[PDB]
Amino acid sequence: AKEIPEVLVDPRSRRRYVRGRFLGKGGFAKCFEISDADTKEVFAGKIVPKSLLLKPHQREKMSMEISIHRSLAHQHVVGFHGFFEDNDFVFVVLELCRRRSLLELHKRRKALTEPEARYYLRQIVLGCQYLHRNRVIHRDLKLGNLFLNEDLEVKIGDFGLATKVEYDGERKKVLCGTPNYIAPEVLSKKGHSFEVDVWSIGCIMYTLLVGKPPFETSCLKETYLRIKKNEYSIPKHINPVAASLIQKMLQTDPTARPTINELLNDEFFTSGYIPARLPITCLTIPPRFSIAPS
Ligand SMILES: C=CCn1c(=O)c2cnc(Nc3ccc(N4CCN(C)CC4)cc3)nc2n1-c1cccc(C(C)(C)O)n1
Ligand SMILES: [Zn+2]
């Protein structure tokens, strides 16, 4: 195939980026740490080859991604720093969040402490409040696209199943792609709007507090059959205030779920300790939020 260049030049802004460390795959894309050859500032670079964009519909999805993502500015959204092309590749330059994602945390720590879940879910909801205010649905919020910066703030990225909503009342009849925490109105093909991201946040909330995802089996279609039936069980050691918020979010009817603006007014947040920050040791060891050291 075409090999990816070591220095990526944009002719319009006049920048050269050094391509550095590889970070992972995602579909047609490969992701690298990339850095400006003059100013040394480091970015995440999404690189898609044009060999995988030979059909117009795949180009249109790449255009829609860039269109959505470049219109976003928020503390809890991965910041878009530009896009460029060559004859073989599409390049997008994004905020590099150095502490990976909530998925890498989840694999190390399993279930988190309630204050940590409450911390991360607040910032997830704050970033999703930005999106829904701007009429963007994300549609694929998962642990592996909620990226953690060096301070341990959540950054929503990966706008590649995202969509704008163009008129009030609009149900999208189609979702091209397979989101991880797929909502029941998507699975049945009934039609969907903003509620799909609240569903996702409920599955994230379940996963962070329980340590395993809510519907999972060995078969993805039996998992979809469970989502269709609402076949899940919150274990009895989960606090009822948190289990109540999970149950509100993971309802099979979209219109019964809370809207994103309501979430932070829930009793789960408003009667719990929400840390102002978490230290780097929370990636490794469960915090024991002590009132004095020793
Ligand atoms: C640029 C493309 C999209 N995306 C982002 O917006 C983004 C932002 N920050 C990051 N940070 C990041 C930092 C380090 C690492 N790695 C460090 C070394 N680990 C062993 C493996 C993972 C990993 C990430 N990484 C980011 N991206 C990213 C990077 C790898 C994989 C994926 C998806 C979700 C598409 O699979 N997305
Ligand atoms: Zn399609």
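Here chain A follows Swiss-Prot for its numbers: 37-330, in order, are the residues you see.
The backbone N, Cα and C atoms fix where each Cβ goes, and this holds for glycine too.
Annotation note: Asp176 (mutagenesis position) sits in a coil segment as assigned by DSSP. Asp176 (mutagenesis position) has a Cβ environment of 22 other Cβ atoms inside 10 Å. Per Swiss-Prot, active site, proton acceptor is recorded for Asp176.
According to Swiss-Prot, the feature ATP binding site maps to 59-67, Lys82, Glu131, 178-181, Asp194. The Cβ neighbour count for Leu59 (ATP binding site), using a 10 Å radius and every protein chain shown, is 16. DSSP assigns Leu59 (ATP binding site) to a strand segment in the three-state reduction.
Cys67 to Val appears in Swiss-Prot as a published mutagenesis result, with the remark: In analog-sensitive mutant; enlarged catalytic pocket to accommodate purine analogs; when associated with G-130. Taking Cβ-Cβ distances under 8 Å and a sequence gap of 6 or more within the same chain, the neighbours of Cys67 (mutagenesis position) are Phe58, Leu59, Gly60, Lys61, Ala80, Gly81, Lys82, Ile83.
When Cβ atoms from all protein chains are considered, those within 10 Å of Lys82 (mutagenesis position) total 26, not counting its own. Annotation note: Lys82 (mutagenesis position) sits in a strand segment as assigned by DSSP. For the mutagenesis result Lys82 to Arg, the note given in Swiss-Prot is Loss of kinase activity. No effect on RIOK2-binding.
A mutagenesis experiment is reported in Swiss-Prot for this position, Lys82 to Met, and the note states: Loss of kinase activity. No effect on S-phase progression.
While the structure shown retains the original residue, Swiss-Prot records the mutagenesis experiment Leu130 to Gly with this note: In analog-sensitive mutant; enlarged catalytic pocket to accommodate purine analogs; when associated with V-67. In sequence order, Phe79, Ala80, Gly81, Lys82, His105, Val114, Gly115, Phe116, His117, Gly193 are the residues of the chain that are 6 or more apart from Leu130 (mutagenesis position) and have a CB within less than 8 Å of its CB.
For the mutagenesis of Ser137 to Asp, Swiss-Prot gives this note: Increases activity. Results in a block in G1/S. The structure shown keeps the original residue. Reduced to three states, the DSSP call for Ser137 (mutagenesis position) is strand. Within 10 Å of the Cβ of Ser137 (mutagenesis position) there are 20 other Cβ atoms, across all protein chains.
Listed in Swiss-Prot as a mutagenesis experiment, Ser137 to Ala is described as follows: No change in activity. Increases activity and restores recovery after DNA damage checkpoint; when associated with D-210.
One mutagenesis experiment named in Swiss-Prot is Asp176 to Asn, and its note says Abolishes kinase activity.
Annotation of the mutagenesis experiment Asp194 to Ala in Swiss-Prot: Does not interfere with FRY-binding. In the three-state DSSP classification, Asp194 (mutagenesis position) falls within coil.
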Around ligand 1, within a Cβ distance of under 6 Å, which of the recorded positions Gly63, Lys82, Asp176, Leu179, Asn181, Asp194 show up?
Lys82, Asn181, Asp194
Tell me the coarse DSSP state (helix, strand, coil) of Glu131 (ATP binding site).
strand
Starting from each candidate's C-beta and looking 10 angstroms out, tell me which of the recorded positions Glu131, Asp194 has the most other C-beta atoms.
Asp194
Nearest of the binding-site residues to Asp176 (mutagenesis position) by CA-CA distance, picking from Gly63, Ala65, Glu131?
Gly63
Cα within 10 Å of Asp194 (mutagenesis position) - qualifying binding-site residues among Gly63, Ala65, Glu131, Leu179, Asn181:
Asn181
Do you know offhand how many angstrom separate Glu131 (ATP binding site) and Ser137 (mutagenesis position) by C-alpha?
13
